[PDB]
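J.: To start, I am sharing the structure in question, which I have written as C-alpha cells.
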Protein chains: 2
Amino acid sequence: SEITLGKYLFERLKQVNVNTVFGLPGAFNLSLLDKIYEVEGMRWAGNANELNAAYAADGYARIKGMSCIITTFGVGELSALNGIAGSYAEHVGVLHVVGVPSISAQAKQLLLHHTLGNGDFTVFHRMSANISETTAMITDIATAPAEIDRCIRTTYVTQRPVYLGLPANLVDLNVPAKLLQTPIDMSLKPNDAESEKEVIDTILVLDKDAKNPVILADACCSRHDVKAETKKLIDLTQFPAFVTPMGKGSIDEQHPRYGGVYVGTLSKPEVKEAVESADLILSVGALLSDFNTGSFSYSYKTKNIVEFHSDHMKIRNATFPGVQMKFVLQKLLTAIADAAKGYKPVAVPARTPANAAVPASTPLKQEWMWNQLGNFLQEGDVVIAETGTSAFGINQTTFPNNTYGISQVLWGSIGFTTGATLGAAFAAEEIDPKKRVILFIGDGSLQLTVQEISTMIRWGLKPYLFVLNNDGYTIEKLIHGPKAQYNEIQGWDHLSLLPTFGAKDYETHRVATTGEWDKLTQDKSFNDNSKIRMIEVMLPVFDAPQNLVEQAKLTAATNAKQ
Amino acid sequence: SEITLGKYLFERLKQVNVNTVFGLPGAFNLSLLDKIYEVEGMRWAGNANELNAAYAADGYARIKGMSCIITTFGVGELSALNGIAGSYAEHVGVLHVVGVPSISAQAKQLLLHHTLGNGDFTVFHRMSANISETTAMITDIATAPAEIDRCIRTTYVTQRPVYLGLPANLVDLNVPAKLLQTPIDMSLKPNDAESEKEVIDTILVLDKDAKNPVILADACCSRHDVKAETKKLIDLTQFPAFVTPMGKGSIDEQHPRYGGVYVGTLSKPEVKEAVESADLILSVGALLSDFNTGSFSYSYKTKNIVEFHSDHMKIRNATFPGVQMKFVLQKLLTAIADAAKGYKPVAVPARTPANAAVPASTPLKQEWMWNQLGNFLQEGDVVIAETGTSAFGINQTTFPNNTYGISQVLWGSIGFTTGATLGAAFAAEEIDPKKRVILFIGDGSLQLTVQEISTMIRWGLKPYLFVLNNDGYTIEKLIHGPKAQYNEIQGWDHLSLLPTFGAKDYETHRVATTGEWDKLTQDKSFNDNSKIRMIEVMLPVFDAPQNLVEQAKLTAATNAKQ
Ligand SMILES: [C]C1=N[C]=C([C][N+]2=C([C@@]([C])(=O)C([O])=O)SC([C][C]OP([O])(=O)OP([O])([O])=O)=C2[C])C([N])=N1
Ligand SMILES: [C]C1=N[C]=C([C][N+]2=C([C@@]([C])(=O)C([O])=O)SC([C][C]OP([O])(=O)OP([O])([O])=O)=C2[C])C([N])=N1
Ligand SMILES: [Mg+2]
Ligand SMILES: [Mg+2]
C-alpha cells in the first residue's frame, strides 16, 4: 500500500528504462541511495567524481533515451554543472537529483557543511535554473510523487536537463504505491491541427516543384528522435541525403542515396556543390554552430529551405511556432511519395576512395587513420570522438549502417568523452551485450577526466579506448601558439593507466605505423568486445585533418577581430 | 608608453605577489596567456583540469595571500565553480579571470562553441555572481585598467572570489603603461574613529575586570590576516589561548599558554571546562559550522563575549557594524598588557601525552598515527588534511610553531586537497625553498582529483603525499551504511600513480606498522624536501578518530530528523 518517496523515484526510473544511476554519495543523499538496492534491475555506478558522472549521464541518455545523476548539496551539484550545461546545450535529457538538507535544518538555518555559511539554501538551485529546462525543489510529501513525475516527463520529452532537489528527511516518508500503477505520460502533445496542415500541404507543394531537392540531417534529427522517419523519407523520395558533423550517425552512410558530410565551405568540393545547387533543402534538426558549419559558411543557392525542428517549423521566411517536426514527418510519409513522383534521381558524390596500399613501416598520419577506420567499425557500434583532432577527423570516417556517433560539437568540453564512454557502455550493455563502444580521445583531453576509467573497470565494461598521443594540444597549437608552453602537457604513461586503476582483465596496445594499425584492427579476437582495451596511437605533433587546419584559422580570426 | 591590457593584468598580479597563475587554455584566452611569458617572474601552472585549478588557486591564496585562475568561457568557468564556491565559503581571495568571446562576436550573437546555443553571453557570468564578492565584465578599454585594479583590490581586502570577464579582442588593445607606476591600494579603509575608540575602551575595561579570560582563535583569525596580532595579544596578556579545528595553525601550539583545540562537547574534558568556565571570552574570527563545533555544541557559561570579525565587532549584545578587527587588534596591543597587569595566570590543560612505546610490528591505527605525527612535523610546514578521517584526525596532532594548517572544514569538498597541495607547494616554493608541504588525503578523496599530481611532477614540486588506504569512504560508513556499496571504491595501485604520470625523480613508500612509520618519518633523508614522495598508509576499514565517530552520529541525526 505504501512506498518511501526514495523508492518511488527508482521505481519510476526503472519504468522509463533508466537502469544505471550516476553520481557520488554524500551525507544528504545516503538514505536515498539505499533505495536503489531495493529495486531489482537498478544499479549505482559509483563514479570517481561528479563532473565525470554528469558526462556519463549524458552518454547514457544519448544511447538509452534519458538518464539520472544524483549528487549532494553544494559540493556535488556544483561539480556537475559543466556536464549539465553541455547536456542543456546539446539537447540531452539528464535528470539531476540533488540530496539537500532536511526541511528542519533549513528552517533553523543551521551553518551546515557544504553551504556558503550564510543560511541561503536556495543559491545552488538558483544557479542550476540557468542550465535546466525546469526545476523542482521538493518541500512536501503530498505533491512530491506528481513533481517527480513531471520532472521525469520533462527530461524525456524536451531532451534537456531537469533539476530535482530532495530534502534528506523527505526520502524516507511514505507515499501511495498505487501511484506507480499509472505510467508517466511520456508522449508529445499533438500539434495545432490547422497550423500542422498548412505546413504539410506547403511542403508537399514545394516537393512537387523541386527538380534537385536534398535532405540534410543535423543534430536534432538524432537528439529529438526522428531518425526512423528520416530514413523512411529518404527511401520514399530517393532524394540525396547528407549529414552534418553534429548529426553524423543519424542517417545510414551505406544507403545508396547517402551523399556525405556537409560542412559548408569545408566540405569536399563535390559535396558542397551537391548541397548548394539544390532547389529545395529539407533540413532536419539544424544546429548551426561554428564548428558544425565551417564558421557559418553555408552558401545555399535556393530560398526554398524547409527547417524541421523539435518545437517549430520554418518554410522559406515563414515561421510556424509550436509545430513539432515529429508529427509533421510522420504525416508527410503518407503523401510524400506522390509529391516526389516526377523526381529523376540526381547522382550523389561518391565515397572517398580507400587508402592506397603503403609499406607496413609507413608512420601513422591522421588523414590515413580516419580514412582507414571504417574498415574496423561494424553495424551497431557506438563511436565517440573527443573535441580536438578526433572530433574533426571522425567526419572523414565512413560509418556502417546503424552506427551511433557521439561528438559534442557545440559545447565542446574536452574530457567529456571519458565520462560519455562510461555512460554509453552501461546503456549499450543493457541494450545488447555485443554492442561495442569505441572512443577516440586526445592525450590532452584524457587528463581532465582520466579517473572515470576506474568506473569502467569496476563494472567490467569493455570499451575500446584509443588515445591519440600527439604530445599536447594539437588543435590549440593550430589555433594560436604552436610552440606555446600552455599548449603542452605533462607526458603520461598511458598504457599503465588500466593496471594503475586495478584492471585485471584487459589489453594494452601501441600503434605507430600503418602495418601495426592494420594488424591489430583486422585481428579477429581484437574485434570481439571481450575485455576493456587501451590503444595508444602515436601521431605527429602538428598533424591534423585538413578541416581542422582551416577551422582553427577561422576561429582564431573570429576571436582576434576588433 | 603603452602596454596591452593583457600584459597590464600580469604586471598588476606581479605587483601584488601573485607569481603563479592557474587554469587551462581555450581559444578565448590564448592571446591573454601569451602575456604571462612577457612578464618576468610570472608562470602558468598548466593544470590538468579546471576544478583542480580552482582548488590550487585556493591553496595558493591561503599561503601567498591571494591568487588568480584563468579559464575559458562556458566549459572552463563552469568546471571551476565548485572550487570558487569553496573559496567564497571559507573566505579565500581568488581572482577568477575568464576569457570570453570578442565584443563583435557577442554583438552579432554568433552561435559559437562553448555557448548554450541561444546567443546569451551573460548566463555564466550570472551564475558566478552568486559565489563572488563582486564581478566585472570588461566592455570598454578606457576603464579596463581601473576595473582590473578594482577586482584585484576587492579579492585581497575581502578575501572572497571575484569574477573578471575579458573579451578575447580587448586583451590586445593598449592602455597607458604609466598607470602601473601607481600601486593598487591593497589596504583596509581606516575604521570610524569614534566607534573604534568605544570598542577599544570597552574591551580594555572588560579585560581589567576578568579573573579567568580566555582567547579562542577560529577560521577568520587566519583568513582575515590577524594571526600576528592575535599571537601578540596572547603574549601580552598571558591569557590561555585555544583554537578551533578550522583555525588550527593560527596560534602557536608550542606556547606555554596554549590550551588545546576547543570543539564544544567533542573537546577534551579539561579543554571544554577551561573554555566554558571563562569569565570573558575573546573570540577571534568565529565561524560556527557543524564540523567546527561538534554540531553547535558550545556551552559558554558567560555572556561576556567579545567577537572580533573582519567587518564588525560584537561585545555582549552590542554590535558595531563596520568596525574591522584588524585595527582593533592592532591598537589593543598598545595598552592591553597594562589592562591585564592584575591577572593571575590560570593553568592551561596539559597536552595529550606521547604514545607509549609499542613493538615495531604493531599494526597502524588512526589514534596512534595522529598522536605520533607531531614528531615528524617541523616549524614552517604547511599541513593539509582532507575532509574524512584526515580532517578530524589532524585535530589530535600537535603542531610545531609557525605551522600553516589547511582544512576545509566548512565547504568540505573531497578532492580539494590534491589541488590545494599543488597551490600551496607553488606558494611555499616562492616564499622559501626549504618549506615542506605535507598532505593527508583519503583513498576515496584522491580519486576525484588524482590528475593534479601530474602538475606537481611537471614543476618539480616536492610535497609529501600521505594517502590513507582504508579501502573506501570510512567517514561515510560511520555516518550511514557501513557496508553499503556506494561507500566502497575501486581499488587503485596508489604507488604506481607517480610513474604513471611521468615522474622520474620521486620516492614511494608503504607503511603498515608503527615500526615502519617511525623508521620512515624519523629518517634524516626523508625529512628533506628533496623530491616528491607518496606514502601509502595502510589502515583498518572502520578505524577513525573518536571525534569523527561522534560527529558522524550527530550529522546522521540532523539529516534524518523529521
Ligand atoms: C573543459 C575544457 N577546458 C579547455 C578547453 C579548450 N580546449 C579545446 C577548445 C577547442 O575547445 C578551444 O580552444 O576552445 S581543445 C583543447 C585541447 C585538446 O587537446 P587534445 O585532447 O590533446 O586533442 P588533439 O587536438 O591534440 O588531438 C582545449 C584545451 C575545452 N574545450 N574544454
Ligand atoms: C565533491 C564531494 N563529493 C561528495 C562528498 C561527500 N563525502 C564526504 C562528506 C563528509 O562530505 C559528506 O558525507 O557529505 S566525505 C566522503 C568520503 C571521503 O572518503 P575518504 O577520502 O576515503 O576518507 P576516509 O579517511 O574517511 O576513508 C564523501 C564522498 C564531498 N564532501 N565532496
Ligand atoms: Mg593531443
Ligand atoms: Mg578512505
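Note that chain B carries Swiss-Prot numbering, so the residues on display, from first to last, are 2-563.
Structure method, as recorded: X-ray crystallography, 1.7 Å.
Any Cβ shown, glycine's included, is placed from N, Cα and C.
Look at Swiss-Prot and you will find B:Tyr157, B:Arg224 tagged as pyruvate 2 binding site. Look at Swiss-Prot and you will find B:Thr390, B:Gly413, B:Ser414, B:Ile415, B:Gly445, B:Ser446, B:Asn471, B:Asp472, B:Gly473, B:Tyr474, B:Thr475, B:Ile476 tagged as thiamine diphosphate binding site, backed by experimental evidence. Positions annotated as Mg(2+) binding site by Swiss-Prot, on the basis of experimental evidence: B:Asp444, B:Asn471, B:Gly473. Where Swiss-Prot documents B:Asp291 to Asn as a mutagenesis experiment, the accompanying text is: In PDC1-8; reduces catalytic activity to 10% but retains autoregulatory activity.
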J.: Using DSSP with the three-state reduction, classify B:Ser414 (thiamine diphosphate binding site) as helix, strand or coil.
T.: coil
J.: Out of these binding-site residues, B:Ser414, B:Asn471, B:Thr475, which one has the fewest other C-beta atoms within 10 Å of its own C-beta?
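T.: Sparsest of the binding-site residues B:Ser414, B:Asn471, B:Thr475 by Cβ contacts within 10 Å: B:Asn471.
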J.: For B:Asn471 (thiamine diphosphate binding site), find which of the recorded positions B:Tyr157, B:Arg224, B:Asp291, B:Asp444 come within 10 Å, Cα to Cα.
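T.: Checking each Cα against B:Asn471 (thiamine diphosphate binding site), the hits are B:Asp444.
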J.: To the nearest whole angstrom, state the Cα distance for the pair B:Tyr157 (pyruvate 2 binding site) and B:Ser414 (thiamine diphosphate binding site).
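T.: Rounded to the nearest whole number, the Cα-Cα distance is 23 Å.
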J.: In three-state terms from DSSP, label B:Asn471 (thiamine diphosphate binding site) for me.
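T.: Going by the DSSP assignment, B:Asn471 (thiamine diphosphate binding site) belongs to neither helix nor strand, so it counts as coil.
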J.: Checking proximity to ligand 2 here: which recorded positions out of B:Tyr157, B:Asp291, B:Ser414, B:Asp444, B:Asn471, B:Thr475 have their Cβ closer than 6 Å to it?
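T.: Only B:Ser414, B:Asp444, B:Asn471, B:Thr475 meet the Cβ criterion.
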J.: Can you tell me the CA-to-CA distance separating B:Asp444 (Mg(2+) binding site) and B:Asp291 (mutagenesis position), as a whole number of Å?
T.: 24
J.: Between B:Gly445, B:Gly473, which of the binding-site residues has the fewest other CB atoms within 10 angstroms in the structure shown?
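T.: Taking B:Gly445, B:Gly473 as the binding-site residues, the minimal 10 Å Cβ count falls on B:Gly473.
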J.: B:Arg224 (pyruvate 2 binding site) has how many other Cβ neighbours within 10 Å of its own Cβ?
T.: 23
J.: List, in residue order, those binding-site residues out of B:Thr390, B:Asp444, B:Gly445 with a Cβ under 6 Å from any atom belonging to ligand 4.
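T.: If the test is a Cβ under 6 Å from any atom of ligand 4, the answer is B:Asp444, B:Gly445.
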J.: How many neighbouring Cβ atoms, not counting its own, are there within 10 Å of the Cβ of B:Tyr157 (pyruvate 2 binding site)?
T.: 23
J.: Let me check the 10 A CB neighbour count of B:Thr390 (thiamine diphosphate binding site). How many other CB atoms are there?
T.: 25
J.: What is the number of other Cβ atoms found within 10 Å of the Cβ of B:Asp444 (Mg(2+) binding site)?
T.: 22
J.: Determine, to the nearest whole angstrom, how far the Cα atom of B:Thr390 (thiamine diphosphate binding site) is from the Cα atom of B:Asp291 (mutagenesis position).
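T.: Computed Cα spacing between B:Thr390 (thiamine diphosphate binding site) and B:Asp291 (mutagenesis position) is 16 Å.
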J.: So if the criterion is CB under 8 Å to a CB of chain A, which of the recorded positions B:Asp291, B:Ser414, B:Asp444, B:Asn471, B:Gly473, B:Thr475 qualify?
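T.: Of B:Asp291, B:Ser414, B:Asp444, B:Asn471, B:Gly473, B:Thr475, the entries that lie near chain A are B:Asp291, B:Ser414.
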J.: Give the distance between the Cα atoms of B:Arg224 (pyruvate 2 binding site) and B:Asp291 (mutagenesis position), rounded to the nearest whole Å.
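T.: So the alpha carbons of B:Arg224 (pyruvate 2 binding site) and B:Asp291 (mutagenesis position) sit roughly 19 Å from each other.
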J.: Could you measure between B:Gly473 (thiamine diphosphate binding site) and B:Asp291 (mutagenesis position) for me? Cα positions, answer in whole angstrom.
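T.: That comes out at 23 Å between the alpha carbons.
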